[PDB]
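Peer 1: Below is the structure I would like to discuss, written out as structure tokens.
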Amino acid sequence: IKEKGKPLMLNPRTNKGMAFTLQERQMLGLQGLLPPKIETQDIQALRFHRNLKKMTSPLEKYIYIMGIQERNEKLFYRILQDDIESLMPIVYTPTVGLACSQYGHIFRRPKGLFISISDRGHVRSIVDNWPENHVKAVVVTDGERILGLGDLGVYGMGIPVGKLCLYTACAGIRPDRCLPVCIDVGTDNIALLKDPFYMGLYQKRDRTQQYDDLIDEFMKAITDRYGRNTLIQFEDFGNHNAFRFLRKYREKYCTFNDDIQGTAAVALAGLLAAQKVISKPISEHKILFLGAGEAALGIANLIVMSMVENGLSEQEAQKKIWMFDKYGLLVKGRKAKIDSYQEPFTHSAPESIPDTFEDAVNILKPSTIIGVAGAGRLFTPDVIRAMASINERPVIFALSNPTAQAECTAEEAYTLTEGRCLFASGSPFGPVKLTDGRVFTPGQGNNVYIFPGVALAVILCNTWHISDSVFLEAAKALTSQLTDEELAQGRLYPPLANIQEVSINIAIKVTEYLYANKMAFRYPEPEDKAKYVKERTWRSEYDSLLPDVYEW
Amino acid sequence: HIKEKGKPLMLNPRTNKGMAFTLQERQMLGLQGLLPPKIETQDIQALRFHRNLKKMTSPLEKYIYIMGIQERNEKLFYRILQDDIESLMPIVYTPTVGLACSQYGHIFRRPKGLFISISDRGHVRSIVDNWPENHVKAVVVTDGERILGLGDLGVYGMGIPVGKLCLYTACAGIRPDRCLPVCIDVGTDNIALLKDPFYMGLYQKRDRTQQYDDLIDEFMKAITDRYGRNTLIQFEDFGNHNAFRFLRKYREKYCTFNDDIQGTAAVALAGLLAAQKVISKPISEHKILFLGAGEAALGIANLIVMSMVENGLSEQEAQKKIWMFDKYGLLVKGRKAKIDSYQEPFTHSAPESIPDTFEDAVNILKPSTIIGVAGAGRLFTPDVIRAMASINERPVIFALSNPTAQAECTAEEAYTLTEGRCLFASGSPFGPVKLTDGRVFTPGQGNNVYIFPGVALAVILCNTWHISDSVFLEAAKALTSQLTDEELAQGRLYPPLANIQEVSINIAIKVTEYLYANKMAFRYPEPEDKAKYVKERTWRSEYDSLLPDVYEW
Amino acid sequence: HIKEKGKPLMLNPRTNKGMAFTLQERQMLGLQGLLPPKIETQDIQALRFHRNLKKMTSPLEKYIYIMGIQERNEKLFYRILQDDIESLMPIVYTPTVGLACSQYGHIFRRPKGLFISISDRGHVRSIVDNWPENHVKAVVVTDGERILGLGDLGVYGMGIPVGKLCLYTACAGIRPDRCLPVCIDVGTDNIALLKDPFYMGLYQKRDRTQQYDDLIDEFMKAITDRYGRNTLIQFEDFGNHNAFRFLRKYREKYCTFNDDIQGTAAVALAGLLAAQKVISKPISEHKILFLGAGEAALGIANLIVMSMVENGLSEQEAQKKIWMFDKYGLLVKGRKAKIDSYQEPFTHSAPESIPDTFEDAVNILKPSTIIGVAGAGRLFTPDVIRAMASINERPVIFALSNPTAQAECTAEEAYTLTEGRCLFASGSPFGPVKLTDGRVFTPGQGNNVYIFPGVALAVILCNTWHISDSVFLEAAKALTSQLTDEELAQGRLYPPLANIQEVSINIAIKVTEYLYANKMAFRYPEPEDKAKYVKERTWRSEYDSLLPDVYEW
Ligand SMILES: NC(=O)c1ccc[n+]([C@@H]2O[C@H](COP(=O)([O-])OP(=O)(O)OC[C@H]3O[C@@H](n4cnc5c(N)ncnc54)[C@H](O)[C@@H]3O)[C@@H](O)[C@H]2O)c1
Ligand SMILES: NC(=O)c1ccc[n+]([C@@H]2O[C@H](COP(=O)([O-])OP(=O)(O)OC[C@H]3O[C@@H](n4cnc5c(N)ncnc54)[C@H](O)[C@@H]3O)[C@@H](O)[C@H]2O)c1
Ligand SMILES: NC(=O)c1ccc[n+]([C@@H]2O[C@H](COP(=O)([O-])OP(=O)(O)OC[C@H]3O[C@@H](n4cnc5c(N)ncnc54)[C@H](O)[C@@H]3O)[C@@H](O)[C@H]2O)c1
Ligand SMILES: NC(=O)c1ccc[n+]([C@@H]2O[C@H](COP(=O)([O-])OP(=O)(O)OC[C@H]3O[C@@H](n4cnc5c(N)ncnc54)[C@H](O)[C@@H]3O)[C@@H](O)[C@H]2O)c1
Ligand SMILES: NC(=O)c1ccc[n+]([C@@H]2O[C@H](COP(=O)([O-])OP(=O)(O)OC[C@H]3O[C@@H](n4cnc5c(N)ncnc54)[C@H](O)[C@@H]3O)[C@@H](O)[C@H]2O)c1
Ligand SMILES: NC(=O)c1ccc[n+]([C@@H]2O[C@H](COP(=O)([O-])OP(=O)(O)OC[C@H]3O[C@@H](n4cnc5c(N)ncnc54)[C@H](O)[C@@H]3O)[C@@H](O)[C@H]2O)c1
Ligand SMILES: O=C(O)/C=C/C(=O)O
Ligand SMILES: O=C(O)/C=C/C(=O)O
Ligand SMILES: O=C(O)/C=C/C(=O)O
Ligand SMILES: O=C([O-])C(O)C(=O)[O-]
Ligand SMILES: O=C([O-])C(O)C(=O)[O-]
Ligand SMILES: O=C([O-])C(O)C(=O)[O-]
Ligand SMILES: [Mg+2]
Ligand SMILES: [Mg+2]
Ligand SMILES: [Mg+2]
């Protein structure tokens, strides 16, 4: 450290609080600025857990926890490590959605970097104002699709912040390497345009060429300063923007879209867990999507990929996937629009065309339904019953976030199918106990299981581009951790409590893959990939700040 | 002008404006992108705070929130306090500060002052040199032995100096960067705190050896060696034995007063003088009974004596009108319970019947004014109050013990049980009391917050070197002289807390006029307009421009 | 963009522009008033420097002045060097750097690199972490045992790494903030320096135990642990024993070369190849006699062998054409004086008469080329030169020892005593020589300054991990291929120092083309235009704008 005195306490990266040793206090001029008491991290973690028990509302817990990030960074990640299953719903979905919805009302300090359309031509100067020099990972949003909550504008910054908290908490990616970015080009959210506390420009979303040119400039500005292999994770962008940006940049920059590719990886891993229980033939698979956007087309393309990898044709796989959007079932000649990514999953109309999603369950008789509409409880009791009628063990994935936007609950799923269904949710549900005393612990089909492990590997390997097949390996490495006990309880994913261990093992496997496929440019290639990744994880343990005094 | 730019301007609460950093400021000082594109006014920030607060329940949750602002955006903190000081005084000051000190270590996020332990001994100078501010003018110091009526809280007592200096700035516009809260940690005799794993002081019993005196000496020297021999040092919540002997040892050697003796003396008297204006009771017929013979008791009594002496009476026949009743019973000549030097002048020949209870002391001595400063709970019982309503047409009842739980009685039971005839003041805030007959009594708060800001400002601006007991007499006069007829007519013996800013400045003005008149001011030259002089040197909560001066040649 | 403003921008020579700080820059960055109202161009600053210099006498006074600039205004320093590198090369480099190192401690004002002593042992990491620059790409390191021909100068030798890295930037446009000069102090065997009170190293004799190897190891690890395993480490002036065993121990384990072996090998060869172009002497008839069998001797010999081997000859019959004559006399099989591993291939069966002097070795062996690398003075005597002019129509005479005093002979006495028939190169600079018959010979300087910049730039930009002897062979080819006919026609066996910038960049370009072709480059992606790639990444001496980006919304 180059600074001494009070600045060590005002900088949350360095502030240890009362856990500054007596030597550190004397040698760095902190003596008297701290109480005479000298604490351990274990005492601070305890103080935190005592105060958290007295708190009632999840938002109040979010303001407290996220407050600690701006006061004592080490302690922030220590309390996250202490019980991440407990705190995931608070720092992440669903509470982060509540946080974003009124970000401007709970604001205390900015977090991450803000690039506005008014800053077009000057984005380098902005990027140059970020104090950290060795940034390896960027999570960026323009706030247009923040979960199922729609266009929240600059309020969307809460999502990148949450994502990069989990980079560190799960994978042990260095916080000071992490850069959360919000692109502000306006918002079409009229409620926010008359909110006097809104933190963005008071304008409707700029959709001219200035938009595309701004994202170009942001991409050039980031890599110019930090490195051409700088990982840029796109999050909660609008459908149209999500896709064309992913394709326009995936060959030019080290990028991926968490909502398309990250979701695809966690969904499949869930379906591969389900298929290990069911053990049905790969020919008797009809997958029906509620929603035909980022998450739908993403998951679909990666299913096809593992089906092609595991037996049948590419054209055989696409006829097995069906999609029902806002306008009706995706069928050739339908009056409503079809984009180029929806083409492979749009089919010639069947005998009768469904009006509602329940009619589509009965007509198509699918073995698995997946909900990514962000449109609320559309896996109605009838849809769930009909799905349990048609299948001995139906697969119901209600992945939409947050909880209110979810297609159905864990209880609704396990009850109406009499404990037959294999269930995963995007937002976390607790264990379900049915009338006959059977306990079902639902798994969370959320891209939190992927993006950390993937990100760490891509960084540590100095990888330049991320193919769809990297998300296949993560999908395989996630399910390859699920034990027989955990699946006997109905979990299609390992427990959220072990997501650290899971994300590390995923990074190791994705590391091995990237090296074996000439995608790693970190010379020299390490022998023990396990020990390589494990000895490079950031730790929440306080470091020594004492200068090296010695001998002569 | 600022010496630093970039992220450090936001990490420093002295300089952080949040989204009130102008576009130009963001671009020139390298903040562009580090803040949301939104540019805000303090008015918008202020409004964000109030909507958040309306909306919390527990007073302690409000304390953690408001005091949090002081470590994020200092300007906004004081703007918040200024917007509605009466609302927030209960939260930042008595009683909620007591609740906060009682678990200071359970709610700790950042330190908020200078900590000088008994281990830090012979090295106090280097610790004072670790304080980042160069021009400190005002120290409030405690050892935590007498935090309100909550007794020995040790380092947990730091909450009190912090609160006091927030009010230096909020009431008198004394500059925060010139303010230094200090906690002297010599251990605590509070066994509950020694068993608490979150305690912030040394895990040891209160050191009462020579080393305690040697440490306070070294502190007084270290502070004045760095910041100046006329650096204001306010002693707060030190506990009877130490408060007095330190006041006397240092009052002529440094620029130092004890707030719990002299401050509370001045506000009590100002309350008694406001009471005199409605009663007009002949001076000879006055009789004051104190519940307690401690710091506040003896402080208030010495300023009453001085006021009586100034108005005709002699020292001896003024002291004869003051009785005191401590934990061992009434104070009379040759009792089993001890009588210290300061208590002797008020220890009189035993009456006919020596009372065992305080109610007996009322019915015997038949006092006109009753002052409670015991910190021992609800000792002004309904029967104590009734007896006062019987003996006196207009009984004066000052229940000054803090916090609210330790007060001798409420406003409710004072105004009720005297049939709205009493003249009442509390130490801790009470709301207006409506009696069955429809009359609405608004109780005034006899708390030293009405004194220490104005006096402190005057002393600082006048470069005063030593504070006489006579300054506090002038403070009391200055304070009561601002009480309007209409406010005295609703039962207020003090101006409302809502106006404590202008009251505090007016006190400061009057005290500077006095300090100059009596050749106690050492600021050259003497200004012509003392009102204009004080008013133009008050710190403002309005954001300063941080823009470099850019101009054409 | 800069992180700091105010006086610190002037106290840091990396950022100080002096009066070239624009009005806007002064006002926004808080420099207004700290600088004279005058605003200047680098052209005016440059002009101020040259008028001051024209006008000093002693070379050492010029060295103290120019090297002073590097610690005041770095941009201006390199601008100065760039304006006229040929003029100032004698002052900042050989020979005046030798004079400077010989009394480095008498002229000391500021330190100019990283000092790692044998006392600093097991703690080398913390010392490397004290260097304020985060992105070091190029280290030049010495232990001071072999500073030029001046031998063991200890810490006084630090002058040499400083000089080398100034030329990294001046010649190859390698970024100064990425450059780290290092001095390893393990004591000195120089008794004169141990008696000097101004000596800058430990007052102890050169430690030659295991701890010396353990320290160099720890240095190699500490540097690469912080800055990267492919961090270029140039070994300079280490002394025969250590130079070779460290080169071999580390050449395949780190990105490291020895400049006094491999650099001087490449420039010597480039000189010999330029000589071949005018003589066209059949390969079989070549015979090279070295005065010295040290670092430079063995380095140059190994690159000659490789060039001959590439052009048809075998290893054995190439080595048979190289003879060496050290301090003990000629090197032949089974002599009293020792023969180390690296010397064996060149140690041949004794001729008819074993010479006692070097002149005898010429008259016996009748060599076509004579190379002096003894650092032992004027050993190429008039009779040595005459004998060469007799034996050879066009004798090749390379007097490469540095500095000027230690050179084997001058240009004057080479061109004179061979009647302007010799092909000559010096290690230290000589002016043009006009003979009585009117012909004017311009001597070229066979000095490794022509190699280490270009090679270093290539290695850095190509992210090369290990340097093969073959890279230096390509450097030699690249260097001589820039020698024009007109320059070779005035007696230059090297391009002029005036053009060393573009020569150094062209070397770098050619070496990058080679490193990529032979899969030694690890910078992804491979660029299409290698010339454009190198040229667009050179550091420029032109001031950068330090203005915050201010713009309207
Ligand atoms: N669990 C996870 O890890 C994860 C990851 C990414 C996205 N999601 C969630 O998926 C949901 C949508 O994500 P997206 O990025 O695909 O959004 P999107 O805009 O790309 O896609 C929405 C799709 O759903 C359709 N739809 C909307 N309302 C409908 C209705 N009532 N009936 C039928 N179809 C309807 C739309 O027409 C569109 O095709 C959100 O709730 C989001 O938070 C979850
Ligand atoms: N309103 C104000 O401005 C203000 C200022 C200072 C102190 N106070 C309050 O006054 C109280 C005491 O302050 P202090 O510094 O004088 O304390 P202190 O320690 O100096 O003395 C307390 C006195 O009360 C007596 N006492 C204790 N218990 C008693 C009982 N049951 N019956 C009768 N007497 C009893 C003690 O013997 C002693 O004489 C505290 O609650 C404090 O918060 C209020
Ligand atoms: N137009 C105006 O508003 C106006 C006019 C004249 C002076 N001033 C102010 O007065 C100051 C001049 O200082 P000076 O050195 O001549 O001493 P001074 O004579 O003005 O003040 C006397 C002492 O009180 C201190 N002091 C003044 N204001 C204070 C505050 N708000 N909080 C704490 N301490 C305070 C000073 O540091 C000094 O030690 C300037 O900072 C200036 O802002 C303002
Ligand atoms: N970032 C810079 O500009 C900079 C400056 C000085 C030195 N260095 C580097 O320091 C290196 C020493 O270790 P290393 O980085 O090579 O280890 P490494 O090569 O094993 O690390 C591989 C990559 O992942 C990054 N990385 C390692 N641990 C990480 C973590 N916990 N979170 C996020 N990213 C992580 C590294 O920065 C590197 O880019 C040198 O190789 C040198 O190149 C970098
Ligand atoms: N021009 C250049 O680029 C360049 C590069 C490196 C070294 N040099 C110079 O070459 C000289 C030696 O360098 P080195 O590293 O090879 O030194 P070294 O210590 O490796 O060896 C010097 C050699 O010269 C021999 N020698 C010494 N005195 C002699 C004498 N009187 N007669 C014959 N031989 C004698 C020694 O025995 C030894 O073989 C130094 O002056 C040095 O400055 C020049
Ligand atoms: N138009 C232009 O002039 C232009 C175009 C492209 C890049 N650049 C420059 O190239 C750099 C990009 O760096 P990168 O991280 O992509 O590595 P890189 O691939 O450009 O360079 C390869 C290695 O050489 C180093 N390097 C480059 N120039 C150097 C110098 N002058 N001195 C010392 N070391 C040097 C780098 O740090 C890196 O380790 C930028 O700093 C930029 O100024 C300039
Ligand atoms: O409204 C603000 O800018 C800051 C609020 C806070 O720090 O609480
Ligand atoms: O206990 C600490 O040191 C910090 C606590 C917090 O920031 O809340
Ligand atoms: O500045 C100088 O000239 C010398 C400094 C020193 O000897 O330390
Ligand atoms: O953050 C998430 O959980 C996911 O990316 C989503 O958009 O629903
Ligand atoms: O702080 C106070 O309100 C007072 O000084 C007391 O001690 O009660
Ligand atoms: O520095 C030089 O010129 C050369 O490396 C030498 O050692 O003579
Ligand atoms: Mg998302
Ligand atoms: Mg008090
Ligand atoms: Mg050398």
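The residues of chain A that appear here are 21-572 by Swiss-Prot count, in order.
Per the header: X-ray crystallography, 2.5 Å.
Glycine is no exception: its Cβ is also placed from the backbone N, Cα and C atoms.
According to Swiss-Prot, the protein carries these features:
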- A:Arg67 to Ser: Abolishes activation by fumarate (MUTAGEN)
- A:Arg91 to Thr: Abolishes activation by fumarate (MUTAGEN)
- A:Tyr112: active site, proton donor (ACT_SITE)
- A:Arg165, A:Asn259, A:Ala312, A:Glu314, A:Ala315: NAD(+) binding site (BINDING)
- A:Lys183: active site, proton acceptor (ACT_SITE)
- A:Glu255, A:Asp256, A:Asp279: divalent metal cation binding site (BINDING)
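Help me understand the surroundings of these features in the structure.
Peer 2: There are 21 other CB atoms within 10 A of the CB of A:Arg67 (mutagenesis position), with all protein chains counted.
All protein chains included, A:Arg91 (mutagenesis position) registers 19 other Cβ atoms within 10 Å of its own Cβ.
Within 10 Å of the Cβ of A:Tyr112 (active site, proton donor) there are 26 other Cβ atoms, across all protein chains.
Sequence-distant neighbours of A:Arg165 (NAD(+) binding site): residues of the same chain at least 6 apart with a C-beta under 8 Å from its C-beta are A:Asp171, A:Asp256, A:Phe257, A:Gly258, A:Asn259, A:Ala262, A:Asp279, A:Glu314. A:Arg165 (NAD(+) binding site) falls outside any helix or strand according to DSSP and counts as coil.
Taking the Cβ of A:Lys183 (active site, proton acceptor) as centre and 10 Å as the limit, one finds 27 other Cβ atoms among all the protein chains shown.
Around the Cβ of A:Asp279 (divalent metal cation binding site), a 10 Å sphere holds 25 further Cβ atoms from the protein chains shown.
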Peer 1: In terms of Cα spacing, which of the recorded positions A:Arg67, A:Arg91, A:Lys183, A:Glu255, A:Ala312, A:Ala315 are within 10 angstroms of A:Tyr112 (active site, proton donor)?
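Peer 2: Taking A:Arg67, A:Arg91, A:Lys183, A:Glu255, A:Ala312, A:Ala315 one by one, the ones whose Cα falls within 10 Å of A:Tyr112 (active site, proton donor) are A:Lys183.
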Peer 1: If the criterion is a C-beta within less than 6 angstroms of any ligand 1 atom, which of the recorded positions A:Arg67, A:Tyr112, A:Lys183, A:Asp279, A:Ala312 pass it? List them in sequence order.
Peer 2: A:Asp279, A:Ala312
Peer 1: Using a Cβ cut-off of under 8 Å to chain B, which of the recorded positions A:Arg67, A:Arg91, A:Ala312 qualify?
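Peer 2: Answer, by Cβ distance to chain B: A:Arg67, A:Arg91.
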Peer 1: Measure from the Cα of A:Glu255 (divalent metal cation binding site) to the Cα of every one of the recorded positions A:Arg91, A:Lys183, A:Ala315, then give the nearest.
Peer 2: A:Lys183
Peer 1: Could you state the CA-to-CA distance between A:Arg67 (mutagenesis position) and A:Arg91 (mutagenesis position) to the nearest Å?
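Peer 2: Cα-Cα distance, A:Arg67 (mutagenesis position) to A:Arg91 (mutagenesis position): 14 Å.
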Peer 1: So if I draw a 10 Å sphere around the Cβ of A:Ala312 (NAD(+) binding site), how many other Cβ atoms end up inside it?
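Peer 2: So the Cβ neighbour count for A:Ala312 (NAD(+) binding site) comes to 26.
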Peer 1: Starting from the Cβ centroid of A:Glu255, A:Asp256, A:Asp279, which together make up the recorded divalent metal cation site, report each further residue of the same chain whose Cβ lies within 8 Å of that point, ordered by sequence.
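Peer 2: Output for this site, in sequence order: A:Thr161, A:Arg165, A:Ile166, A:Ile179, A:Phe254, A:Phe257, A:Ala262, A:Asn277, A:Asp278, A:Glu314.
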Peer 1: What residues, ordered by sequence, lie under 8 A Cβ-to-Cβ from A:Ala315 (NAD(+) binding site) and sit at least six positions away in the same chain?
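Peer 2: Once residues fewer than 6 apart are set aside, A:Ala315 (NAD(+) binding site) is near A:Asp279, A:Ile280, A:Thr283, A:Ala287, A:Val392, A:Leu419.
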Peer 1: Whose Cβ lies within 8 Å of the mean position of the Cβ atoms of A:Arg165, A:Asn259, A:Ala312, A:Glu314, A:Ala315, the NAD(+) site, other than those residues?
Peer 2: A:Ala262, A:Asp279, A:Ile280, A:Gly311, A:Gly313, A:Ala316, A:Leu317, A:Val392
Peer 1: In the three-state scheme derived from DSSP, which category covers A:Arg91 (mutagenesis position)?
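Peer 2: Its secondary structure by DSSP: coil.
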Peer 1: Can you tell me the CA-to-CA distance separating A:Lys183 (active site, proton acceptor) and A:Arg91 (mutagenesis position), as a whole number of Å?
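Peer 2: A:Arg91 (mutagenesis position) has its Cα 19 Å from the Cα of A:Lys183 (active site, proton acceptor).
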Peer 1: Which state, by DSSP, holds A:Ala312 (NAD(+) binding site): helix, strand or coil?
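Peer 2: The three-state answer is coil.
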Peer 1: CB neighbours of A:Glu255 (divalent metal cation binding site) within 10 A?
Peer 2: 26
